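Below is one structure; the comments refer to it alone.
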6 protein chains.
Amino acid sequence: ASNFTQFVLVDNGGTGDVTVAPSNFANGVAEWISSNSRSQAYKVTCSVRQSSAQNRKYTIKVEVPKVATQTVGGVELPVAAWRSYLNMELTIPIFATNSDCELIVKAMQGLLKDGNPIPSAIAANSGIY
Amino acid sequence: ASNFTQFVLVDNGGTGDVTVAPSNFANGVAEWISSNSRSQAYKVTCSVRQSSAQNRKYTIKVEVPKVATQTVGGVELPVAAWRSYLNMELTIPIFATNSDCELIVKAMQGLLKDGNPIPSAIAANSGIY
Amino acid sequence: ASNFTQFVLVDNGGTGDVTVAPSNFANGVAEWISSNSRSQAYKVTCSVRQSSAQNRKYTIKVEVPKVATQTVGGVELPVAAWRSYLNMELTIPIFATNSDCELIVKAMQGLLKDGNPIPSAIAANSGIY
Amino acid sequence: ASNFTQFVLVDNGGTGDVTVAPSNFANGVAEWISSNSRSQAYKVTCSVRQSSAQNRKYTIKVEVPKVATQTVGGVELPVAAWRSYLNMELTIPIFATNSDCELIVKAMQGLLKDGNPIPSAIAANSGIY
Amino acid sequence: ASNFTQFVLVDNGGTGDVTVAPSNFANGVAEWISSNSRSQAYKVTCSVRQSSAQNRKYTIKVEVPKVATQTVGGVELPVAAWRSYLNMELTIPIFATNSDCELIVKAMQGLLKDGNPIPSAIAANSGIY
Amino acid sequence: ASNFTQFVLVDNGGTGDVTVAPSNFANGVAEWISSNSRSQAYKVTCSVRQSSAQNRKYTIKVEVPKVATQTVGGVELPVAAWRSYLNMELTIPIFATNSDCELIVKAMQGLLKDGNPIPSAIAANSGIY
RNA sequence: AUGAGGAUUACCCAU
RNA sequence: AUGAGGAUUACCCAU
RNA sequence: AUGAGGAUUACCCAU
RNA sequence: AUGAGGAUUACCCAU
């Protein structure tokens, strides 16, 4: 066992899938990056700290790039037109059992399931109404 | 007893379970992540330290993704809308024996057991009433 | 009722029990140690005193060795990695009768009884949840 | 009963065993030393105090010497090339029953058992990985 | 998945091989050390970091000891008569793809291959001629 | 007899192999450069010198270019989009015999062997984890 | 009271 | 440039 | 002489 | 510690 393994970030049904792999663990921050130049890579980081005497806090971040080729000084460089950033913070009391935590995971999964309000809004450049 | 191993975080009874596996150990801070992009993964980190002369403190952090209307592998912004954060901090006096600690763990499991108030509130998007 | 005597600290049901026996009485501070080097022994000390005009206070300290991967009689450094420390301080008002005190002892036994939260937490390297 | 008795600190299977014996109890500090010149002896000390109103703290220390013969001013003296020090502090709430304490002892014993992670690392001049 | 593992630093067939094992990863600096006396051990450290806006930089260090015994006052200690210090810094622009990096590694391996100028000059206390 | 000769820096089988050839040896600094445009060439320099009374020190440098064509005003020139810079210093006491040096070289070759931590971390835009 | 602070005449140190 | 000048990280020194 | 200091006409910087 | 605060070298900002 070791949960620090590679995984499929973007699932495009076996073709053009974006898989992310472990790349660094310096300073207690777990990092995963897609197989690209550091300038065009997808990035995922995770860290856990004992925020309070009775809380533990997970800090998760994802970076989705819009890859492009830019000409600088007459030369072509692999670059990122822009990046989308996801920053999530999860605070869990120390009294939460494993089953209480499994509940939290399922909630986050249900939150983003296809067809549900939120992902439907995001995917359509809309708000909730 | 090497305890840094893979384990079931969200138990949906064999089918659709969420397994979290070791992914980083930088700075004695153990990390576990699910097989997802880091922006949509379930993340768990844990570390222990002597907070003061009389106490030891465990800091546990968990991150859970919102799943409803989630687009697997997609770029979902703002991050704060798609993630839940749990920060647990457990303070244990240096006088606590293994038995004392086992009792402390039971208190945590009981706090989160199915049907008890706290988890029933969280799950129903409610408070106490 | 001379109570300074040998007694079973860790009960593993007759076989593999850890007995602790009187080893020092300097300064009215009773001490008990297991039959080990002092760096790997189970140690227990107890003393009572009038903390203030209205209270009496018992100070109980226990030391427990980390046993997993322990080398009997070997030199294990750093000390702080191989030992657990328990500091108990019990304050009892001078008005407490023997009955009141018996009740206080039951509260302590109940707090640590098998299956209750606190010991269940400690034993599972967890907090409350 | 009196737990202040001699015991085998280093077990080398009946031959070359390092047994330690009671040597002092001044100032509430129980001391044991191996049968050597005070300059080359193994030393073990234990003391218990009521650290807080509700905690008891055991302070245990072991000293493992590397014996050598040094020539000073043209004369040979029994000496110690260097010493390894183990300092452990154990804090136990006053609410811990005897069985809760037996749990603590077993934990420390399991922690150092041959073959387990920690003693395996120490014995090999390595870290955990 | 982890690359912070044990590995062979010096390959002498399969007998006399020098192996370094992880020992510590504090402050983003990974450290490996060979077994036995830390005083006579081989050391290797590695760290990575964003030096500037477009460059990541690796700092790798190796220490080769000259194993010897020091005798002073008739007291002998295992020591290193002296040490050889290899210190290298590698800068890589964030535009480097994995292919580009693989090339950079082959350049380093080729630079030190048996028979080539640099490695054979060093192996003979010589310079270029 | 001479070691200031041509050699293979990058080994790609036998086709696409990068070869550097001597170019200049002024001021005790030996320099090798690959053929074609100096602008897109691989560079290697090496020098040795008595740093202190007991230490000799080698300073080796390698430059890996990213071959590209720059177009400005419709005028294209062969250039390097950027360069990777390897800079290493090796210190060796004057007490090192040829055997000691050979060991130091094997340590360097082992440090970069395929499959080992450092070389595989670099080859993947990653760090240690 | 806390330190994955240092040492070794049950001792210094920081907060 | 010279020294039957001195030393030893291809270096000081006198004229 | 040291830097997990920065770069890239064997070069700058801090101590 | 809190922000339906801002960004993107695990970083600034207000309270």
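Swiss-Prot numbering applies to chain E: residues 2-130, in that order.
Positions of Cβ are set from backbone N, Cα and C atoms, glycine also.
One entry in Swiss-Prot concerns the mutagenesis experiment E:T46 to A. Its note says: Loss of repression of replicase translation. 80% loss of binding to the operator RNA in vivo. According to DSSP, E:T46 (mutagenesis position) sits within a strand segment.
In Swiss-Prot, the entry for mutagenesis E:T60 to S states: Loss of repression of replicase. 20% loss of binding to the operator RNA in vivo. The structure shown retains the original residue. Taking Cβ-Cβ distances under 8 Å and a sequence separation of 6 or more, the neighbours of E:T60 (mutagenesis position) in its chain are E:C47, E:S48, E:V49, E:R50, E:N88, E:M89, E:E90.
Under a cutoff of 8 A between CB atoms, and with a sequence separation of 6+ in the same chain, the neighbours of E:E77 (mutagenesis position) are E:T70, E:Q71. Mapped onto three states, the DSSP output places E:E77 (mutagenesis position) in strand. Experimental mutagenesis at this site is recorded by Swiss-Prot as E:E77 to A, annotated: No effect on the organization of the T=3 capsid, but with a loss of thermal stability. No effect on infectivity.
Where Swiss-Prot documents E:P79 to A as a mutagenesis experiment, the accompanying text is: No effect on the organization of the T=3 capsid, but with a loss of thermal stability. Complete loss of infectivity. E:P79 (mutagenesis position) counts 14 other C-beta atoms within 10 Å of its own C-beta, drawing on all protein chains shown.
A 10 Å cutoff on Cβ-Cβ distances gives E:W83 (mutagenesis position) a total of 19 other Cβ atoms nearby, all chains included. DSSP gives E:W83 (mutagenesis position) a strand state. For the mutagenesis experiment E:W83 to R, the note given by Swiss-Prot reads: Complete loss of viral assembly.
Its Cβ taken as reference, E:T46 (mutagenesis position) is surrounded by 19 other Cβ atoms within 10 Å in the chains shown.
Taking the C-alpha positions, the distance from E:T46 (mutagenesis position) to E:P79 (mutagenesis position) comes to 23 Å.
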